[PDB]
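Asker: I'd like to ask some things about the structure below.
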Amino acid sequence: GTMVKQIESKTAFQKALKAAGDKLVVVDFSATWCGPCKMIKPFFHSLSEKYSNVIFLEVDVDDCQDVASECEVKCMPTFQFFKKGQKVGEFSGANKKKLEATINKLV
Ligand SMILES: *SCCS(=O)(=O)O
């Protein structure tokens with residue numbers, strides 16, 4: 001029963017960032033064909049349940065080529081972290097340890 005919101009456009013992305021209010025937002029920039037993305041996706045979804053006070057968004061880079069370019073995603077999965085629409089952290093790679101440590105550092 002995932003809390004992850006699928007983002008399908010640049011407009012949906014901006015509005016999700018604003019809807020977060022003051023809460024940490026974590027965004028997974030992913031693709032359907034990407035092996036490491038597929039490996040970490042269920043863990044990103046489980047974390048969305050573990051951390052009910054953090055907002056979890058998924059952006060498919062083939063769906064949201066505009067979001068991917070603007071957010072300067074070079075490889076997938078990339079995880080970017082926001083507060084009030086503002087980027088407060090980022091890293092690249094399907095790294096479960098780093099993903100959870102970054103949530104805990106930033107929340
Ligand atoms: S991550 C960059 C998103 S936006 O500033 O282009 O809205």
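Note that the numbers count up from 1, one per residue, in the order the chain is shown.
Method on record in the header is X-ray crystallography, 1.9 Å.
In case you wondered, yes, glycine gets a Cβ from its N, Cα and C as well.
Copying in the features that Swiss-Prot gives for the protein in this structure:
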ACT_SITE  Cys34  active site, nucleophile
ACT_SITE  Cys37  active site, nucleophile
MUTAGEN   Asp62 to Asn (Swiss-Prot position 60)  Loss of pH-dependence of dimerization
MUTAGEN   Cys75 to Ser (Swiss-Prot position 73)  Retains its reducing activity
MUTAGEN   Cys75 to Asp (Swiss-Prot position 73)  Strongly reduced S-nitrosylation of CASP3
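Where in this structure would I find these features, and how exposed are they?
Answerer: The Cβ of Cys34 (active site, nucleophile) lies under 8 Å from the Cβ of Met76, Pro77, each of which sits 6+ residues away along the same chain. For the recorded site, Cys34 (active site, nucleophile), the DSSP three-state label reads coil.
Packing around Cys37 (active site, nucleophile) is summarised by its Cβ count: 22 other Cβ atoms lie within 10 angstroms of its Cβ, all protein chains included.
Sequence-distant contacts of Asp62 (mutagenesis position), defined as residues of its own chain at least six apart whose C-beta falls under 8 angstroms from its C-beta, comprise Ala31, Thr32.
Under DSSP, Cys75 (mutagenesis position) is assigned to coil, being neither helix nor strand in the three-state scheme. Counted within 10 Å of its Cβ, the other Cβ atoms near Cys75 (mutagenesis position) come to 13, all protein chains included.
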